[PDB]
Amino acid sequence: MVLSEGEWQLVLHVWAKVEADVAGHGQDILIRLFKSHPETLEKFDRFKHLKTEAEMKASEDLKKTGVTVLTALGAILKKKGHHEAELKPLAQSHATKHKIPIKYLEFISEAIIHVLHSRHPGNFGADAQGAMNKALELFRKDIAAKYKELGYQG
Ligand code: HEM
């Protein structure tokens, strides 16, 4: 697929707001994911044991991971499609080391869209949510293709 420049503009415009508070958006998105699809919290050996949202909010580890995720995703979105090199290392560790199914990446894409919408309603109308969705779908289609080349396709 190929996003038009106007769609990338809408995606990078709302992402610039996310970047004013990366750690906070990171926390929100992961808790959103773990509350919605708790089985995903099992993939994290570091803080699998967290029982409640309050515990999750107080975990420094969870907040660092959220920043690592968002920093890596933002470097991929900024490429505007030319992300081949950033994807490789990412696909290899999630398919071989952590064993993350494509399905789970759909769940987090869903959590990212939920949070942008709640935090940024003015910059996240229907056209901007459509563009973000296109950008995340593109990301998942290329990572799934790389999983396949790596022998995992989950
Ligand atoms: C926007 C999607 C995602 C991005 C960009 C992302 C990015 C990253 C990055 C950069 C790291 C650190 C380096 C590495 O291990 O390769 C990481 C580690 C990890 N990721 Fe992801 N990830 C994504 C989705 C997920 C999902 C959906 C799961 C879980 C259901 C997952 C599970 C993990 C685990 C278990 C680790 C290790 C955590 C720790 O021990 O430090 N990731 N991820």
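The count begins at 1 with the first shown residue.
So how was this one determined? The header says X-ray crystallography, 2.0 Å.
Just so it is clear, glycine is given a Cβ too, placed from its N, Cα and C backbone atoms.
Some features that Swiss-Prot has for this protein:
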- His94: heme b binding site (BINDING)
- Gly122 to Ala: In metmyoglobin (VARIANT)
- Query: How many Å lie between the Cα of the residue listed as 'heme b binding site' and the Cα of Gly122 (variant position)?
  - Reply: 34
- Determine the Cβ neighbour count for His94 (heme b binding site): the number of other Cβ atoms within 10 Å of its Cβ. 22
